[PDB]
Amino acid sequence: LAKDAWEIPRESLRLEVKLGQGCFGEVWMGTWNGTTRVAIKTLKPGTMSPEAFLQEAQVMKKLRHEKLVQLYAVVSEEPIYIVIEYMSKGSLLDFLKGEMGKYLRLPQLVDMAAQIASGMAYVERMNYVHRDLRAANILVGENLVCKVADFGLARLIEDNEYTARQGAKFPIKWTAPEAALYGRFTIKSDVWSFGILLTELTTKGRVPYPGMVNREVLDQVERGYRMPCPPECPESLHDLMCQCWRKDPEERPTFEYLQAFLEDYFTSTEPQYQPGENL
Ligand SMILES: Nc1ncnc2c1ncn2[C@@H]1O[C@H](COP(=O)(O)OP(=O)(O)OP(O)(O)=S)[C@@H](O)[C@H]1O
Ligand SMILES: [Mg+2]
């Protein structure tokens, strides 16, 4: 209900092109103050609470970093608008599976991973957990700039864990087992998700655990199953994914480590790498 200095007059926005639609509203490209290109997320009336919808803006007010999609402004009166940084190339997932993805090779994909890791290391430093980290929630700008987006589920961590409320449901294939099963969300469950995201990058958008169903993934993963090394992917990178997928969350690497490892990958880890047909 309470407003602050993020508020702007709706008249200062013009919605020009529809970029997407979901069960809770739409995303439009537009112009702000008749001069700035922006993205605008709208709230579909009577689908979600205004206060619930704006929690996402609240999180963004706090998390500011070159590798996170930036909040610009809010319209807190119905219809609710969240005005954010425009990412011209859209979703990483769609980018990877389209024509452009075909031309990408490992050095580029690893740099994209490193940028994402950079954003997440910031999230890590700030004591937040994202909870929805995956290629569909990464946005791509010019020159292969990648930023983490969609902070709807993000929460500030108190007591080392965010415990999910009863009834909450999360996508099994992209979520750490302890979070999906017991509701235990920590930065370490994000690290697990980052590992899944690495498979999305190296397969250029393939679904994780291909062919397997949710209950089977849950079952096999508990038994120790892990996705094998993707085709043409160096084993050292898959080794990194397996580290992200350790059963004990505290044994999973920090994003600080992940960022450094990926930044230095071709010097420290794979000095003699050469590009193949796909990676
Ligand atoms: N800042 C942006 N710049 C460019 N395109 C965007 C932007 N935000 C969203 N889009 C487009 O709209 C799609 C939906 O983005 P999202 O924010 O993930 O929405 P959302 O999935 O409803 O979020 P929730 O809270 O998990 S229901 C993106 O994947 C792009 O195709
Ligand atoms: Mg999403």
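Chain A residue numbers are taken from Swiss-Prot; in order, the displayed residues are 255-533.
Technique stated in the header: X-ray crystallography, 2.0 Å.
Any Cβ shown, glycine's included, is placed from N, Cα and C.
The ATP binding site feature in Swiss-Prot is assigned to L273, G274, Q275, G276, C277, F278, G279, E280, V281, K295. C277 (ATP binding site) falls outside any helix or strand according to DSSP and counts as coil.
Residues annotated as active site, proton acceptor in Swiss-Prot: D386. A sphere of 10 angstroms centred on the C-beta of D386 (active site, proton acceptor) encloses 20 other C-beta atoms.
Here Swiss-Prot notes a mutagenesis experiment, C498 to A, with the remark: Significant reduction in S-nitrosylation. Classification of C498 (mutagenesis position) by DSSP places it within a helix. Close to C498 (mutagenesis position) in the fold, though at least 6 residues off in sequence, lie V445, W446, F448, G449, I450, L452, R506, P507, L512, each with a CB less than 8 Å from its CB.
Among the mutagenesis experiments that Swiss-Prot reports, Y527 to F is described with the note: Constitutively active. When secondary structure is read from DSSP and collapsed to three states, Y527 (mutagenesis position) falls in the coil class. Sequence-distant contacts of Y527 (mutagenesis position), defined as residues of its own chain at least six apart whose C-beta falls under 8 angstroms from its C-beta, comprise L360, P361, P488, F520.
Candidate recorded positions: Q275, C277, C498. Not one of them has a Cβ under 6 Å from ligand 1. Considering only the residues assigned to ATP binding, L273, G274, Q275, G276, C277, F278, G279, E280, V281, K295, the longest pairwise Cα distance works out to 14 Å. For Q275 (ATP binding site), the same-chain residues that are 6 or more apart in sequence and have a Cβ closer than 8 Å to its Cβ are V281. The binding-site residues in question are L273, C277, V281, and the one with the fewest Cβ neighbours inside 10 Å is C277. Here the Cβ of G279 (ATP binding site) has 21 other Cβ atoms within 10 Å, regardless of which shown protein chain they belong to.
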